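Participant: Take a look at this one; I'll ask things after.
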Amino acid sequence: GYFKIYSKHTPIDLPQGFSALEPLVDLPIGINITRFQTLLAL
Amino acid sequence: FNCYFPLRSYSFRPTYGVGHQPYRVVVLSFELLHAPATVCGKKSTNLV
Ligand SMILES: *[C@@H]1O[C@H](CO)[C@@H](O)[C@H](O)[C@H]1NC(C)=O
């Protein structure tokens, strides 16, 4: 029932390198999730 | 005939009896579900 989000930001074909993603937010939203979609600003 | 308006007024007044004065009520109901107990009541003592 917990939605966990880890994030990392880097100022740069994905680059070849190692970077560890630290935790950002942990939320007890608790709903069921099966698919997802993205939003753009245009 | 036989038709009335079921909503009647309480008509509170300061000169009424103890039982005829308005007494606000607040009811709390507690629900426990399949959620990670997001509401809780925690005392912490000073450290040594
Ligand atoms: C959550 O969604 C998935 C969708 O694939 C479903 O199979 C699963 O039974 C759902 N969980 C509950 C508790 O209904």
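Chain A is numbered as in Swiss-Prot; shown residues: 199-210, 215-244, in order.
Structure method, as recorded: electron microscopy, 3.0 Å.
Every residue gets a Cβ built from N, Cα and C, even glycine.
Quick paste from Swiss-Prot:
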MUTAGEN   A:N234 to Q  Increased resistance to neutralizing antibodies
VARIANT   A:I210 to V  In strain: Omicron/BA.2.75
VARIANT   A:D215 to G  In strain: Beta/B.1.351
VARIANT   A:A222 to V  In strain: 20A.EU1
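So where do these features actually land, and what's packed around them?
Facilitator: DSSP assigns A:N234 (mutagenesis position) to coil in the three-state reduction, outside any helix or strand.
Listed in sequence order, A:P217 are the same-chain residues at least 6 apart in sequence whose CB falls under 8 Å from the CB of A:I210 (variant position). In the three-state DSSP assignment, the secondary structure recorded for A:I210 (variant position) is coil.
Non-local contacts of A:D215 (variant position) by the CB criterion (under 8 A, 6+ apart in sequence, same chain) are absent.
Remark: A:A222 (variant position) has A:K206 as non-local neighbours, by Cβ distance under 8 Å and separation of at least 6 in sequence. Taken residue by residue with DSSP, A:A222 (variant position) is part of neither helix nor strand, so it is coil.
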Participant: Specify the count of other C-beta atoms within 10 Å of the C-beta of A:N234 (mutagenesis position).
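Facilitator: Neighbour count, Cβ to Cβ under the 10 Å cut-off: 5.
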Participant: Scan A:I210, A:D215, A:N234 for recorded positions whose C-beta lands under 6 Å from an atom of ligand 1 and note them, or write none.
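Facilitator: The ones that qualify, in sequence order, are A:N234.
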